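See below for the structure under consideration.
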Amino acid sequence: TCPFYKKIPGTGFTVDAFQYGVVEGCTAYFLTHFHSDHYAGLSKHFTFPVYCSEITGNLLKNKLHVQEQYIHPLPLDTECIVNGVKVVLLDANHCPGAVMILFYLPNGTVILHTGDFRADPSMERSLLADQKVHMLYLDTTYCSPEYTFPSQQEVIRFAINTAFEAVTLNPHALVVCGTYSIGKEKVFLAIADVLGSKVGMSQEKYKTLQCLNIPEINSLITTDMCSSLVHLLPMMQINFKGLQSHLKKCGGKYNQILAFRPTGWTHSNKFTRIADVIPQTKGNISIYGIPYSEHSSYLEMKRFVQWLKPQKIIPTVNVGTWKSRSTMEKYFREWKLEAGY
Ligand code: NI
């Protein structure tokens, strides 16, 4: 049944709750972003109101075929009334179209639901600075001190320098980047830009990217693989067997593959810096795992929460085990005692 951490008290609302059938008492279903564990259950047969960003609404219409009459897109950073309740959508710094949602309950309680987010100091100057938040529904994906990772900027700088050097040494090297969802577009776009190429991809992935309101996108992507030297493939294909196979398909246009796998976290983050990352190599194929994250590090999470000073925290990730729940509750108490709220 629908878990309590997906329900907004004092309202008829649910967040990211599309796989339980009809939730009794739900008058409006919000969707924070277009990732499959969050939209799981939506289709052209859905007949309840869905509230979301413009970009998420484009993907619902074009990829899932939800009918336009049930899609209610809202602008960001704007006070809106939904079924009698004031709400605001804020940028979550996750994937394209991802939002956090501020609910202003009739009784005076203010609730923030982060959806999935990568906390950032710039959030401390949004509409969040303007009033107190009592309850926080928090993306706790990486809520443990082992989880450090570099800035997105540092990671993109590494990828751009690595690719440019490789291709300039060998003009017959192909660059491949893995994907299985929206998000992390900066990785393949930044590499293609430094190489003066468009990125080539499947028709299904091209359709997906044309939903994202990315400026000048027609100048940056293409379905013509032959004219491109940065290819996107399914993340499943980013291994030696899949890459050797792909190389055969290019008809001797290329003699070397340099591939990127933008993982979340991996245990080499506890030891190694970004400047010191190395690939796995077999023959003329090299695979780089790069720690490009669209979720908060532990320290980024902690700074946001200690700034916001909520009265109550409700985790939305890692909630399935008692040992995980208890560990998270210990960190929350540490943070509150350190900061004095
Ligand atoms: Ni997500």
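Here chain A follows Swiss-Prot for its numbers: 700-1040, in order, are the residues you see.
The deposited model was determined using X-ray crystallography, 1.5 Å.
Placement of Cβ uses the backbone N, Cα and C atoms for every residue, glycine included.
For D838 to N, Swiss-Prot lists a mutagenesis experiment annotated as follows: Impaired nuclear focus formation, reduced interaction with PIAS and increased sensitivity to cisplatin. In the three-state DSSP scheme, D838 (mutagenesis position) is classed as coil. Neighbour density for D838 (mutagenesis position): within 10 A of its CB lie 23 other CB atoms from the protein chains shown.
Annotation note: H994 (mutagenesis position) sits in a coil segment as assigned by DSSP. According to Swiss-Prot, the mutagenesis experiment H994 to A carries the following note: Impaired nuclear focus formation, reduced interaction with PIAS and increased sensitivity to cisplatin.
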Do any residues at least six apart in sequence from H994 (mutagenesis position), in the same chain, have a Cβ closer than 8 Å to its Cβ, and if so which, in order?
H793, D815, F816, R817, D838, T840, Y841, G963
